[PDB]
Structures are given as structure tokens and as C-alpha cells.
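K.L.:
First the structure, which I've put down as C-alpha cells, then a few questions once you've had a look.
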Amino acid sequence: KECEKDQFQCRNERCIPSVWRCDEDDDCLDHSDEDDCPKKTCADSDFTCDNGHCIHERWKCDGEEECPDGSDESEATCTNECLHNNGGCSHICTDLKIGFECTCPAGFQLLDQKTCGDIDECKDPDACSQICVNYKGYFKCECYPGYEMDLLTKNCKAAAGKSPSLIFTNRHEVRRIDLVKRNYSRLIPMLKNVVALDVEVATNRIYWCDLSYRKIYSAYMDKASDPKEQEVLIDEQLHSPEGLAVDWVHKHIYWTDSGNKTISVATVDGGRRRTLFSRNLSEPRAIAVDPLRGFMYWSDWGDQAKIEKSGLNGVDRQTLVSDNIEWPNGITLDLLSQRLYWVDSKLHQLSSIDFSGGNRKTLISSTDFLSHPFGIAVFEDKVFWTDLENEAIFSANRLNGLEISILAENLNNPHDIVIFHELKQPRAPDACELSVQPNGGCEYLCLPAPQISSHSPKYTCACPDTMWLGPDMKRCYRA
Amino acid sequence: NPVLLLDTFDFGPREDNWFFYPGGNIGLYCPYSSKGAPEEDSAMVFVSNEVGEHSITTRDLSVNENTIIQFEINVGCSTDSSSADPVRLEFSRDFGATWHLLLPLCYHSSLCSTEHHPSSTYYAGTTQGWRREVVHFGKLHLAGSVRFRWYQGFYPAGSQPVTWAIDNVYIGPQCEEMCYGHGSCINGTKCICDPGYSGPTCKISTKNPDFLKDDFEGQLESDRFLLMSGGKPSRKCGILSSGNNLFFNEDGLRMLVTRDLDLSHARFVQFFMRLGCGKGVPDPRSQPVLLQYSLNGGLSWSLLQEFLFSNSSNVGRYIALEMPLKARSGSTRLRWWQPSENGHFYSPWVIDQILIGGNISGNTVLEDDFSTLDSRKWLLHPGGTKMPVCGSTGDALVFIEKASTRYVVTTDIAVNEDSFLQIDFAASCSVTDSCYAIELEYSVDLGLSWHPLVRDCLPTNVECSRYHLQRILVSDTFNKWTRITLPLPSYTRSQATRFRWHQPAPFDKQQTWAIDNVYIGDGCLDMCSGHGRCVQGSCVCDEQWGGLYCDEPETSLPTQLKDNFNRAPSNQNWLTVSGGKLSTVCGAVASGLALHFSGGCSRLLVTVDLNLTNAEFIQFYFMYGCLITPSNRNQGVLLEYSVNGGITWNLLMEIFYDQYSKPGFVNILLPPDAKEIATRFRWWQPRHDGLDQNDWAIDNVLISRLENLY
Ligand SMILES: *[C@@H]1O[C@H](CO)[C@@H](O)[C@H](O)[C@H]1NC(C)=O
Ligand SMILES: *[C@@H]1O[C@H](CO)[C@@H](O)[C@H](O)[C@H]1NC(C)=O
Ligand SMILES: *[C@@H]1O[C@H](CO)[C@@H](O)[C@H](O)[C@H]1NC(C)=O
Ligand SMILES: [Ca+2]
Ligand SMILES: [Ca+2]
Ligand SMILES: [Ca+2]
Ligand SMILES: [Ca+2]
Ligand SMILES: [Ca+2]
Ligand SMILES: [Ca+2]
Ligand SMILES: [Ca+2]
Ligand SMILES: [Ca+2]
């Protein structure tokens, strides 16, 4: 016997409201609902009383009881050498009774031993949304090309013109949500079983994948609803592709397939194709490309959960995340500030990491708003995601993790989500076209290489799955 | 001689503007912005290292009533407010011999006017960053020639005052309409507008909020309050049981200014305020708290209410004030200020739960189903959460969490002759078979006084036509979601009645409740005949009920009822059976088992709706006191009937407490008035002395006509 959705199950088979989990009342009668409850340490410099209640440091040691047990007022609580020459202290000094103390002001708080130096503010990813310049004792934010600093708010917004949309799959249809207006429209009606999609903004194409017909399709958005104007790109050799990614610079589609257990690549027309990875993949899900630096990133929730990283030609594969990771199944990139965002369906988290793999940050950790999340998207100051238990798309401030709004709801199967906007897909040179020979010399595929040094190779050729690259590095040899 | 003055300090100091400046060397002060928008401009910067005098005098300049002094000051650059070393803006009319403060400290307790405002002294700790200060000359009695000083004091070596600085000084004519308060007037010809505001005069901007609320939460950045001078978030001497409040203990400036709000249709400002935090009475030389309002972004202020300290102002009190016509603007800001001549204060004071809003245009409807918790409908709701519960349709507002206070207050609405109240209510959903009730109340004085909505009306009182208890919302009968529909009694009629659901202390956490699908209005008709819900002025009929006003029945209703109480009560027969169960304890009322009402809580027996158009009689057996006899007339069971699906009942018999000592046979002709197509019956006991006491029992119920006989 299990409990209903919003109940907690006691060890003695009894169901209580889950909001009575960890509130210091034994409601199960066998103390079950009050076991392994997380303890409490407060904000920046707040005093923890003997029972875990949070009071400001200044109320402590003043004769008045603040904490509900009154333990800041027992003797295990407490303890002008200061104005004259400043008494060894550099900036702000206040005289304490048992010894003097020395702290700093706003903008420079870092001290070795009570002498203060500047805060380097740009050693934090989410200090500014975009560009961060560090000065002595303060800092300043600027905007990446295409973005204007809104003077009323804090934020770098997109230059005025065409406004952001969200495009997402409801499993049997695709829906578009305007963002400036609220203009909520059905972009494709009547699909069998579709969880994966991506868009090419500049040519106005939508790419999506059906798991039941086992095909990958493509259409123009103005004509996507007309079944005749939906083109089949791939109709063979697919099992269950759950992730898609379009490389807009170099005209390739990348997909995962958790059935065949592979990661693949194909030309946008679907005419030339290679499998890039077969081995050490269990349940690969989401895939995203960084075509400006030649990389691709993906997730898998097999027994060993990873976010992995490789070149767009599928060399130089490395694991990027393998700790505190259970069920990661949504992934998105901020290309300009070189930052990766993921959601974890089991651990109920929304986290971020550097493209390099460090400066890892747990942005949101709410079991209420991240019950079973799936798709994830990023634009300007906000992060978006879809939830399967809450039947909805949420938004939030992606710098702090706060301001969690609820963008649309009453959605039965909301899976994958993309931001449709010109600025998500910057223009970049395609090296397979600025080349001595057409198509970089290649007979089949020209795949962008990962830029590791400033002079790496810019591309490399690739052959069908049933053929090998010859010694010229450019021709395909038969079997 | 000169007509104006101007100095940005960005391009060095400017010889001809000033006489001299002891202690201020051009540079960078308080540059920081956590939002990454720093002040990089240069300023006059009177450090706490410079020895001797800290000041700055202007050259004598000619002046009239159009002259304004406009400048950005920064004293201290932090939020530890202090009255030490304030910066005074003084003027000399005697070629720099003796100086007077440009503004006096006007208030009711001097070259003063009617209005109340603080002097031109600028204390430390009022903001983090740079503030903009503007003084007008029109009502000062100044014309001709004068020189101005920003003064801090003469200081010895080794004596560290507070640092201060100043930027962007201007002493010329005012602009067109004073830039509306949201712009830095330059040369009297050019408005340099504030962000969000556009146009030559700064007139064009986005519409303001028409509502405001701050219970005081840990995200205290939000642009509700333009400044919170000398006031900290606290839990010390909370007026709420254990809420979070705003405390004014520090000395310096004590002000609280809201953002500009759309008050063009506002009814009220309300809040809790304790003027004096401690044990004994705060001393009668403590300065009163003034509540003021500006129509023009803070150039001139009117008084709403003075708040004096007294012997009886020691504990929290709910303030509610109707909004005066002269305060209803597209842009109006309010301020709370405690005056002080030196800047020191005797008594500390505290504030919580500030709400500004309301719609004075005579709105007569309030509807909700709880997609959103629109807090301009639900002003207050402590201990309540938006969530589903007990298989609610979508969400309900739910009082389930551990909290020491549980209530919910509606905003004001116009109640009239056709107004009615309709809600879905539910209690514990079988989780605890405890006995409790929720108080439903109302107010016509903006919640300064709450009155129970319905009162005990019993047949003892002859001036009662309908009979009903005050405790409508009991936990046994409303165990699972049920609908209540009350016509609104005449004592609730007004332009602005508000309503409350209150769970009085004490209670257990386990005694939970929820409300969903609230309609309080005058819409629809007939209150949907009792078989419906008013949704946006149209009846949404119940299962098996049709018609425009929910009175056309879709299926056939039973024409006969019969129970001998051999099996547990069926819902084929009985809508509700509360407090009663089958037993033989009562001997033999009619035959074998009977239904016996011996419960600790409610004793209620209601039938399904019946088609009684051709029925003749209602009959049953009745017996009192199988354990204890009823002692009052008010312990007598009542037999009523409703024909509007339970909204209003009609008495058909008082079963007097003193008869039916022995089991008796009741047998009544149905009044023409009860033989309608949808009629139900109830048996209920208004009052009893608890479990197992003053009990009664029914057997062989039969509502019917005479048989066809073959
Ligand atoms: C992938 O799956 C399909 C069956 O769905 C199969 O026909 C195809 O050969 C498989 N390819 C690989 C590489 O496993
Ligand atoms: C105030 O009430 C009237 C109805 O009387 C309505 O038309 C108007 O939109 C309301 N405005 C607000 C802000 O509630
Ligand atoms: C009530 O009963 C009468 C017959 O006595 C019948 O004509 C009528 O249709 C019935 N109406 C309902 C609502 O049951
Ligand atoms: Ca508990
Ligand atoms: Ca204390
Ligand atoms: Ca000391
Ligand atoms: Ca810095
Ligand atoms: Ca300047
Ligand atoms: Ca509060
Ligand atoms: Ca609801
Ligand atoms: Ca019987």
C-alpha cells in the first residue's frame, strides 16, 4: 500500500500530510516523520542558537531572549584600542570589550588578517548576467553585442525588434508561447509521439523526432501544420531518438538514441550520415551543440549518470560531471558566458557548470517546483523548464535561483523546450566553406573540430558507417 | 551677483563658484552597486582624515522665489543611522557672519508653514548609495542676495567624524512643473529625467501599482519602499503571534516612504503599529509618528494622521484609515516619520502588515476558485497555502501546516438586498474525528471590528422565523467538501463589507480546514435554486439539474421514502447522517434496530431530494432519553423541510423534549407548501450536553401516499 501524491509514508504503513514531514511534531507516533531532517545554519553572519533558530548577530548577548528556547542568553554565548592610529586596522573598526575587532565595507571585504583588499567580483559566474569588469572596491556590468542595458531594471535585454518565443512539445502537438505579448498558439497539431525538437532560427526551420514512426522530420514554421510541408529527413536506422540538436553554423543535425544506444550526425537534408559514438552509452537523453568552439554536450541517466563533452567531429570525449548526479535529462548552453545548465529529475535540482567543468552551482533545489522536470531553456536573465508532475512550464531568475514564476500550466505531457530567438544562434564562419577545396576536400562529411589551441585543425573528414577514411585523410575507402 | 550656480565636480573644482572648502578634496566616494551600476562620477569628498573644519561655502548669488537648491549627497555610505556629525545646509544673508538652516524643523509641538517636514540636516545611515535632495524657495521668505553652506563642524586632530560627500550641485530657477519630482532640473530649461520616466517634463511613464503589501519577508530588496530610514527587520516584541516585523530602534532619521502608487480609486491604508516596545509606559516626551502623503513625488506633504505616544500605546493595535479624496492620485506616496530636533530618540517603535489598496467604485462581486492567490482579493491569509486537498477541484486555500494563527480576510465589497454568500468548505477529510468549528465573520469598518455572520436563532425566541446555529462550519458534517449558501443578512449591507474565516486559538495542528469556489455577490438569480453555483453571473448546474437557473430536473426523483434501519443508512435515502448510529440500546422504538443520536458533536439527519407532488404524509417513530433525558426546550429536535435544496428551511414540527418518554408514533399531513418536485427533510437537535446525553432515536420512517390495493 502506497500513499497518495502529497502524503508522506511513515515506516508503520501510515500516511500523513507531507507538509508535516520535519516540523518537530511526531505525527506518525513512531517519530518517523521527524528523522534525518536537515539541520539549520543561517545566512551570511547569523548566529545559530542551541536549537537551530536563526537570529542576527546583534540581538545575541543583549539580555533579551530571541530563540524559542532562549539559549542565546546563557553564558556559553559571548566572549578604544581602535580609533588611535586605527590600532592596526585598515578601514572600519569598532571597539569590542574583550579585545578589539576589525571588518571591511562594501566592495572590498576580503582580509588576510584584519587588513582589507578589493573584491574581485568576476570570480563569480552569476555576478553579472553577461559582462563583468572588476575595479578596486566595486564592479560594473556591460552587454554582449545585440543586447542593450535596460536602465530601469538591472538587466541586459535584447535590442528591440522580434521578441523571444518558447517552442515546446506536448508529446502529440507543438506549441508556441510569445513572451512580450501573451500569444499562445498551436504550431503543429497532431503528432503521434514526439519528445525531441530543435530549431534553426535564421532559416525558420523546426526539426523534430517521432519515437513511434521512427523518423526525423523538418518543416518551415509558417507551413509546419500542413502534413504535406513536413519533410522526412531520416527514415531508417532509428530506434528511439530522445534528443536533437541543430548546428546552425555548419548545417548538421546531431541526435541521441537510447535504443540503439548511440550518438549520431547528419546533414540537414538527411542525405549523409555517421554514428559518432556507440560505446559507454546507457540511456543518453539530451544533446546540445556549441558550434563557435566546436563542441557538443550531452546527458545520460544510466546507472552511472554523466554529462559528457566531445568535439563536434566526435573526438576528445570527456566526462564533465559524475558526482551528485542521478537522473539528468535536460541540458542547455549559455554560449557567450560559456556556461552549461542541467536539470535532475531524481535529485530535484537545477544546476550549472563551466564548459571546462568547474565553478559548479546548485541554482534551485525545490522538490515542489522540480518534481519531475524534463526540458530546459535560457534567455537574458531568466531560466525556463518543463515539469511532468506539475503539468507546467516554470520560469526563474538564473543568477540567484529566486523569483520562480509559472509561465503556463494545464499541460498534460510537456517535454522539450527551446527559446526561438535570433540571438540564441549567433552567426559564425564555416571553415568547410572558406577552404582551398570545396567541402574541405572531403568526399562525404566535413565535421568541425574542437578548438583546444588557437591553432587546432578547423575541421576533419568523416566517412559512412560502412567505410573507412583513407590515408590522404580525405577520401572514403570501401570494405 | 550671478543668476545661477552649477558644478559637476567631474572636471575638477571650479574657483568662481565657491569661496572655500576646508577638508574636501575631489575624488571618488560610495561607488558601489551590488546590481553592477556604479557611481563613477567625481564629487566633493570631506574625508574623516582631514583636520580642522569640514565644510563648503558658495559665493554670494542673487535669488528669488523660483530658486531651487538641487544636489546629490552621501553621508556615511552605510545603514547604521546616527545623529553624530550631521551635515547641515545653512544660508548666510549677512556676508558669511552667522548662519541659519535653510529648512526649519516644522511640526505640531520658527519661520514655519502649515506642513510638517524635517530640517535641512542630513544624518548618517539613511541609505547605502547616493540620494537626491531638492529645496524650494517659494514659501521661505527669501529674495535678493545670499550665500549657502554645507556644514559638518570644526574637528581636532585624531577626532574621526563620519565621512560625507556631495555631487551635481545646482542653484538656479525651477524647471517646467519641477520635472514632476522624477528628474534633475538643469539650467531651469532642461529636465534630465529619471529611469522609467520620459518626455520634456518627465510626465510620461508606466502606470503605477494600485496595491501594496509587505508582511516583511527575507527578500527585502523589492521596490515597494523608496527608503527605510533607521528601520530594521526584527522579531523583537512582535504584534503578530510570531510574525516578522519592522523595528525603529536606532536614532538619526526615522522615515518610511513608499514608491509612487496609483491611488485614484483606493479605499484604505491599514497596518499594525506598536508605539513603545518594552514593559513600562514610554515617557510623554517621545515624538509622535506622523503618517503623511505626497501628490508630487515628495516636494510637499499632507498629514493623514498623527500618532501620539501614551499610557495605553504599549501593545500592538490594528490601524485602518479611509483614503481622503485629496490623496487619490495616479502618483501618490505615503510616509511614516518620527521628528527629532537633535536626532536622538527616547522611545523605539515597530510596524508590521502594511496594506494599501481597495476599489471605491462600488464593486458588488468577489469570485475565486484558486488558480491564483490574488492578494488584492485576499488581503490576509496567515497559515494558509494554495494547494489541492481532499480531492478538491483544482486548488483550495488550505489551513494544514503547523502555525499558531489561522485566518483569511477578504477585501471590501458592496453588499445589498440581493447579495449572497456561497463557498465550498471542508475540514479534516476523516484524518481526525475531532469536533471543532470555524468562525465565519464580517466587518463594515475595514476590519477594526469583526462580527459573527450568523447567530443562534431558536424557536424559544418567537421573533425568529428561520432557525439556525451560529457555528455553521462544523467538522463532522463538513468532513468532506460541502457547499454552504447563505443569503446575506441585512446587518452586512454596506458599500464596503469584508469577510473572515477565523480559527480561534487554541487549536491542534491536526484540526485542518480548506475553502474553494468562493462566490460572494448579487449575480445570477434565485441563488441558482439551490442546485448550482454562480460562476461569472451564470449558474453552473449540479449533476442531474438543468434549466437557466438550475431548476429543471433531468432525472426522476423518488416519490416515496422508507427506512426501518436494518442496514446502515444508505445514501440512496440519506444525504447526511451525523452523530447517529444503529443500536438496540433504545429498547424497541418501532421494531428491532433504530437510528440512535447519541453523539458528542452534531446530531443531524437529512434526506435526499424527493418528488412530493402527490405524496400525502410523513410518518416516523420517536423516543427521547434512552440514556439521559433532554432538560431544556432547546434540546428538542426540530423537523424542517427545504424546497430550495437546503438554502432555507421551514419548520414542520417541534418534537417537544418533555413528550416521547415512551416511543410514540408521529404522523403528519404534508402542507400543500411542501409537496413540490424537489423537497428534502431534516431532523436536528440544536443543543445537547455532549456525548451519550440528551439522546433521541427514530425508527420506521415513511414519506408516502396510500397504496393501490389488489
Ligand atoms: C537500431 O534499431 C533498429 C531497431 O529499432 C534496428 O533495425 C537497427 O539496425 C539498429 N541499429 C543499430 C546501429 O543498433
Ligand atoms: C474597480 O471596479 C470596477 C467595477 O466596479 C472595475 O470596472 C475596475 O476595473 C476595478 N479596478 C480595479 C483596479 O480593481
Ligand atoms: C413528479 O411526479 C409526477 C407524478 O406524480 C410526475 O408527473 C413528474 O414528472 C415528477 N417530476 C419529477 C421531477 O420527478
Ligand atoms: Ca511532523
Ligand atoms: Ca538576545
Ligand atoms: Ca576594546
Ligand atoms: Ca571590485
Ligand atoms: Ca560628479
Ligand atoms: Ca509580519
Ligand atoms: Ca479550486
Ligand atoms: Ca427498525
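Residue numbers in this text run from 1 along the chain shown.
How was it done? The header gives X-ray crystallography, 3.2 Å.
Cβ coordinates come from backbone N, Cα and C, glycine included.
As annotated in Swiss-Prot:
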type: BINDING; residues: B:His108, B:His116, B:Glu221, B:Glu306; note: Zn(2+) 1 binding site
type: BINDING; residues: B:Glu439, B:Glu441, B:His502; note: Zn(2+) 2 binding site
type: DOMAIN; residues: B:171-203; note: domain 'EGF-like 5'
type: DOMAIN; residues: B:520-551; note: domain 'EGF-like 6'
type: MUTAGEN; residues: B:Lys402 to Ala (Swiss-Prot position 2360); note: Abolishes ApoER2-binding
type: MUTAGEN; residues: B:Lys509 to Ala (Swiss-Prot position 2467); note: Abolishes ApoER2-binding
K.L.:
Using an 8 Å cut-off from the Cβ centroid of B:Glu439, B:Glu441, B:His502, can you name the remaining same-chain residues around the Zn(2+) 2 site, in sequence order?
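P.N.:
Result: B:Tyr407, B:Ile438, B:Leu440, B:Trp450, B:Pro452, B:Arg500, B:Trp501, B:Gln503, B:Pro504.
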K.L.:
Note the 5 unmodelled residues between B:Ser109 and B:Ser110, then tell me the distance between their CA atoms, whole Å.
P.N.:
12
K.L.:
So which residues does the domain 'EGF-like 6' (B:520-551) touch in its own chain, when a touch means Cβ under 8 Å and the partner is 6 or more beyond its ends?
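P.N.:
Residues 364-367, 410, 413, 416, 418-422, 483, 485, 487-488, 499, 642, 644-647, 678.
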K.L.:
Of the residues in the domain 'EGF-like 6' (B:520-551), how many are helix, strand and coil by DSSP?
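P.N.:
So the counts come to 5 helix, 12 strand, 15 coil.
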K.L.:
Take the Cβ of B:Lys402 (mutagenesis position) and count every other Cβ within 10 Å, whichever protein chain it belongs to.
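P.N.:
Its Cβ has 13 other Cβ atoms within 10 Å.
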K.L.:
Taking only the Cα atoms, work out how far B:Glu439 (Zn(2+) 2 binding site) lies from B:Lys509 (mutagenesis position), in Å, as a whole number.
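P.N.:
Between the Cα atoms of B:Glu439 (Zn(2+) 2 binding site) and B:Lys509 (mutagenesis position), the distance comes to 16 Å.
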K.L.:
By DSSP, what is the split of the domain 'EGF-like 5' (B:171-203) into helix, strand and coil residues?
P.N.:
6 helix, 13 strand, 14 coil
K.L.:
For B:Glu221, B:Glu306, B:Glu439, B:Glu441, listed as binding-site residues, tell me which one has the smallest number of other Cβ atoms within 10 Å.
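P.N.:
The binding-site residues B:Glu221, B:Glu306, B:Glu439, B:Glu441 were compared, and B:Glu221 has the fewest Cβ atoms within 10 Å.
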K.L.:
I'd like to confirm something. Which of the recorded positions, B:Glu221, B:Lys402, B:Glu441, B:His502, has a Cα closest to the Cα of B:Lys509 (mutagenesis position)?
P.N.:
B:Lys402
K.L.:
List the residues of the same chain that sit at least 6 positions away from B:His108 (Zn(2+) 1 binding site) in sequence and have their Cβ under 8 Å from its Cβ, in sequence order, or write 'none'.
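P.N.:
Expected: B:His116, B:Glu306.
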K.L.:
Given recorded positions B:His108, B:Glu306, B:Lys402, which are under 8 Å from chain A when comparing Cβ atoms?
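P.N.:
Checking chain A against the recorded positions, the residues within range (Cβ-Cβ under 8 Å) are B:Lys402.
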K.L.:
Write down the Cα-Cα distance for B:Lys402 (mutagenesis position) and B:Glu221 (Zn(2+) 1 binding site), rounded and given in Å.
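P.N.:
B:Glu221 (Zn(2+) 1 binding site) to B:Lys402 (mutagenesis position), Cα-Cα distance: 28 Å.
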K.L.:
Going by DSSP, give the three-state secondary structure for B:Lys509 (mutagenesis position).
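P.N.:
Where B:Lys509 (mutagenesis position) sits, the three-state DSSP reduction gives coil.
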K.L.:
Reduce the DSSP letter at B:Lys402 (mutagenesis position) to three states and note it down.
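P.N.:
Where B:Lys402 (mutagenesis position) sits, the three-state DSSP reduction gives coil.
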K.L.:
Looking only at DSSP and grouping its letters into three states, which state does B:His116 (Zn(2+) 1 binding site) belong to?
P.N.:
coil
K.L.:
Taking the binding-site residues one at a time (B:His116, B:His502), which has its Cβ surrounded by the most other Cβ atoms within 10 Å?
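P.N.:
The most densely surrounded of these binding-site residues is B:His116.
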K.L.:
How big is the Cα-to-Cα gap, in Å, between B:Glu441 (Zn(2+) 2 binding site) and B:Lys402 (mutagenesis position)?
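P.N.:
On Cα coordinates alone, these residues lie 23 Å apart.
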K.L.:
So, three-state DSSP: helix, strand or coil for B:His108 (Zn(2+) 1 binding site)?
P.N.:
coil
K.L.:
Return only the integer: C-alpha distance in Å from B:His502 (Zn(2+) 2 binding site) to B:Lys402 (mutagenesis position).
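P.N.:
Between the alpha carbons of B:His502 (Zn(2+) 2 binding site) and B:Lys402 (mutagenesis position) there are 16 Å.
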